[PDB]
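Following this message is one structure expressed as structure tokens.
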Amino acid sequence: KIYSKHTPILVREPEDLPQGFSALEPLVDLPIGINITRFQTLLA
Amino acid sequence: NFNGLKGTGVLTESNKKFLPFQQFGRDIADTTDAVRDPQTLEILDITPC
């Protein structure tokens with residue numbers, strides 16, 4: 001599972017981490033079979 | 001017999017909206033009371049006799 005809050009139109013400076021609790025829903029569920037200990041998300 | 005669960009009751013229509021990764025609904029007493037039909041994907045409700 002990968003819980004993502006891809007929130008656009010943020011009327012605020014980036015600055016620091018956002019405040020307030022933020023509920024997230026899962027957006028992926030696929031049968032790998034093993035468990036993951038590393039990754040690399042390509043940045044374009 | 002919904003995909004494996006055996007019970008008894010009456011099935012009606014409910015307005016609860018399941019998340020896509022969920023299939024069963026519970027209550028206070030931790031017993032199932034809402035199921036999703038495997039063939040057609042509407043949400044039902046379970047109440048006893």
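These residue numbers are counts, starting from 1, taken along the chain as shown.
This entry, so its header tells us, was determined using electron microscopy, 3.3 Å.
Placed from the backbone N, Cα and C atoms, the Cβ positions cover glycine too.
Okay, these came from Swiss-Prot:
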- A:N35 to Q (Swiss-Prot position 234): Increased resistance to neutralizing antibodies (MUTAGEN)
- A:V11 to E (Swiss-Prot position 213): In strain: Omicron/XBB.1.5, Omicron/EG.5.1 (VARIANT)
- A:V11 to G (Swiss-Prot position 213): In strain: Omicron/BA.2, Omicron/BA.2.12.1, Omicron/BA.2.75, Omicron/BA.4, Omicron/BA.5, Omicron/BQ.1.1 (VARIANT)
- A:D16 to G (Swiss-Prot position 215): In strain: Beta/B.1.351 (VARIANT)
- A:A23 to V (Swiss-Prot position 222): In strain: 20A.EU1 (VARIANT)
Give me the Cα-Cα distance between A:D16 (variant position) and A:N35 (mutagenesis position), rounded to a whole Å.
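Pair distance, Cα basis, whole Å: 31 Å.
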Can you grab the distance from A:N35 (mutagenesis position) over to A:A23 (variant position)? Cα atoms, rounded to a whole Å.
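The Cα atom of A:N35 (mutagenesis position) is 24 Å away from the Cα atom of A:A23 (variant position).
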Measure from the Cβ of A:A23 (variant position) and count the other Cβ atoms within 10 Å, all protein chains considered.
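A count of 6.
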